[PDB]
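Visitor: This is the structure, below, for whatever I ask next.
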Amino acid sequence: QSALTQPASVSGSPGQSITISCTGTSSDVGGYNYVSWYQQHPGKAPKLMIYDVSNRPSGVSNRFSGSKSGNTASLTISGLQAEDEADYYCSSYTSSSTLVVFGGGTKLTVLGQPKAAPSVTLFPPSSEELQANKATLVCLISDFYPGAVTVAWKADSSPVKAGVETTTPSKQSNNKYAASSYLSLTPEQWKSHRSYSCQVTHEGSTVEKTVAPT
Amino acid sequence: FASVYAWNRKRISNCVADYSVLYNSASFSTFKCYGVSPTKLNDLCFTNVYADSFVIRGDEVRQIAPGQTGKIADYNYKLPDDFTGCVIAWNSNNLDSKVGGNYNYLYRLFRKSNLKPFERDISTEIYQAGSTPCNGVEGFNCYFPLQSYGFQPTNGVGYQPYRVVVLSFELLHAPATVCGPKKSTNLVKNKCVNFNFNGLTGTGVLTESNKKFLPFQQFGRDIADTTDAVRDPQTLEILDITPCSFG
Amino acid sequence: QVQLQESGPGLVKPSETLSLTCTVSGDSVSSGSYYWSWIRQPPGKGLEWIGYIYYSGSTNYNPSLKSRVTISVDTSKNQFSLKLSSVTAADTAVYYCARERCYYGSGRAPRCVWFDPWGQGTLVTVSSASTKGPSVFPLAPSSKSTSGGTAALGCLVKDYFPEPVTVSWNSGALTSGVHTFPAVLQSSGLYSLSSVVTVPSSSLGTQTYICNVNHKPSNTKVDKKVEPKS
């Protein structure tokens, strides 16, 4: 059995109120007085803020509160902030065998922000790598809050589509995104073409940077 | 048996106690005597014997002894530091452990202060570890004070249940009480013999009498006060006591 | 307060028996009052529970993972550890250790809830791609990276399998502008990443900027200095 965290994803506007439900099976999960909630930042251990069914431990924000109704458990917030984008899980003490059950996770998003500009930075293969009989171009993208970036790579005049790897966008602390791409080259091809470039397109807009061998 | 946190307390009283059937029964895994070595029990008399009974783990039988520490001796059952009795213990895996776990045998694991010897505490108040008051509800630093051995038949020794009985001989200031049993033999006659009639120790020839005591008198005396007749306790017949020959 | 830390990693192969070990600090193990547990989480998926040990030696396990996992206690170094045998490819997960509160039952096992302080979580993977050490290059600060008051320099650490790898700047000194980007998984099967930091353009070579590369599944530790291009 598994107390389906009601909905998977969740949208929210910064400031007002979000309520997350958590339904499950019968009184072995709902009709008890033992439920808890956990907040896990992306890349960190989770952290409780609600226990028993509605108790705040020693030092948390007062926006966090929950309640119980029948076979569903509720968790609500009373004013949103930009630092509250995380996942959220439910706990519960059954009687079956799995002792304790866990939620499936809800994604809280803070819809509302100004289109940022993808800061781009490009690096050519360093000297030791040239001596190492290889070459790699490094294209870094950062701070571009709406995450639909894409990238294209350029030799002196033409596009290239071989030897490039592209990270999926990853969320930073400031809740905008970052990405990276790598270009594989033999140093003889590095000096073959007089210059390369990395271009990034984002909401129609485009910014490109360029580097030439020495 | 009885739990470990509410042990029982039977007050054995005036009787004939035979600690030999105990001492040699070979069924006991632990038989330690402290005030008095075991073989001399069937030769002494006290005022009261108390017997306490309970059930613990296998490797907590070493805390039932004078001057120990641990979850059991601290606050479940404390033995004074000049104990006198004996401690007996035997394994009972087949009786007390049941598949799925026997959760009826509890013990106390939190208390404000260690017990006084032979003190008992069956309360069930929510213990308060931290400074925050508890108000009768559980939570962090507010713990229920009783836990339960979940005994199961496939437990390694030292986790199987042992039953324990602690005999404590005490001697207040009464006139007497329970003691061991005294053997005996057959009574012979017409031979200079060394006799003991429930306390009367003497020597001489014993002979069938023809006097008649009153039915509460044990032995008869002469003028100049020497025992010259007795009554046999078992058959209740009067026998004269003549000295054996000297000259 | 209390803290928890896990140890005993390594690119475990298939059909082995791995062993993690959680150590505690700030609270004794054999004190009663808390039940030490283990929770795994496969990546991009929800949590699931594994087991717990009490200070006596009483154990419990998940019935889906039953007959496969044993967890045990050391009271000498205040630590507890699991061992999961016959490992398949599905156990590539992040493994936390935490303690539980575990309220008192009523003649029928003890119920537990909420938990408390979660370990640190050490990603443990299971494959047959062996392991490899990282190759490091310094990406020099350049005028093509320079703009006005600041210029960026960094370190490229590439071609390693054993996912958890770390690069610090100046033994952990610089926290301004230091950003390590998510590692990328190439077609070769090995990871690669690059960590970059911006620093005033007046300070191109002036101060120390040495990236400290540490690879924990292996034992690689190398410091590389980044200087402007020749």
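Using the numbering of Swiss-Prot, the residues shown for chain B are 347-593, in order.
Cβ atoms are placed via backbone N, Cα and C, with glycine included.
What Swiss-Prot records for this protein is below:
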- B:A475 to V: Increased resistance to neutralizing antibodies (MUTAGEN)
- B:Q493 to N: Reduced host ACE2-binding affinity in vitro (MUTAGEN)
- B:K417 to N: In strain: Beta/B.1.351, Omicron/BA.1, Omicron/BA.2, Omicron/BA.2.12.1, Omicron/BA.2.75, Omicron/BA.4, Omicron/BA.5, Omicron/BQ.1.1, Omicron/XBB.1.5, Omicron/EG.5.1; May enhance affinity to human ACE2 receptor (VARIANT)
- B:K444 to T: In strain: Omicron/BQ.1.1 (VARIANT)
- B:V445 to P: In strain: Omicron/XBB.1.5, Omicron/EG.5.1 (VARIANT)
- B:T478 to K: In strain: Delta/B.1.617.2, Omicron/BA.1, Omicron/BA.2, Omicron/BA.2.12.1, Omicron/BA.2.75, Omicron/BA.4, Omicron/BA.5, Omicron/BQ.1.1, Omicron/XBB.1.5, Omicron/EG.5.1 (VARIANT)
- B:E484 to Q: In strain: Kappa/B.1.617.1 (VARIANT)
- B:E484 to K: In strain: Beta/B.1.351, Eta/B.1.525, Theta/P.3, Iota/B.1.526, B.1.1.318, Gamma/P.1, Zeta/P.2 and Mu/B.1.621; May enhance affinity to human ACE2 receptor (VARIANT)
- B:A570 to D: In strain: Alpha/B.1.1.7 (VARIANT)
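So where do these features actually land, and what's packed around them?
Guide: The number of other CB atoms found within 10 A of the CB of B:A475 (mutagenesis position), across every protein chain shown, is 13. Secondary structure from DSSP puts B:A475 (mutagenesis position) in coil.
Take the CB of B:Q493 (mutagenesis position) and look out to 10 A: across all protein chains shown you find 23 other CB atoms.
For B:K417 (variant position), other Cβ atoms within 10 Å of its Cβ number 21. DSSP gives B:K417 (variant position) a helix state.
Other Cβ atoms within 10 Å of the Cβ of B:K444 (variant position), summed over all protein chains shown, number 13.
If you draw a 10 Å sphere around the CB of B:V445 (variant position), it holds 8 other CB atoms from the protein chains shown.
Taking Cβ-Cβ distances under 8 Å and a sequence separation of 6 or more, the neighbours of B:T478 (variant position) in its chain are B:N487, B:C488.
Within 10 Å of the C-beta of B:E484 (variant position) there are 14 other C-beta atoms, taking all protein chains into account.
Secondary structure at B:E484 (variant position), as computed by DSSP, is coil.
Within the same chain, no residue at least 6 positions away from B:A570 (variant position) has a Cβ under 8 Å from its Cβ.
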Visitor: If H, G and I count as helix, E and B as strand, and all else as coil, what does DSSP give for B:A570 (variant position)?
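Guide: Going by the DSSP assignment, B:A570 (variant position) belongs to neither helix nor strand, so it counts as coil.
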Visitor: Roughly how many Å lie between the Cα atoms of B:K444 (variant position) and B:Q493 (mutagenesis position), rounded to a whole value?
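Guide: With distance taken Cα to Cα, B:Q493 (mutagenesis position) is 18 Å from B:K444 (variant position).
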Visitor: Fill in the CA-CA distance, B:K417 (variant position) to B:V445 (variant position), as an integer in Å.
Guide: 26
Visitor: Which one is it: of the recorded positions B:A475, B:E484, B:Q493, whose Cα lies the shortest distance from the Cα of B:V445 (variant position)?
Guide: B:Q493
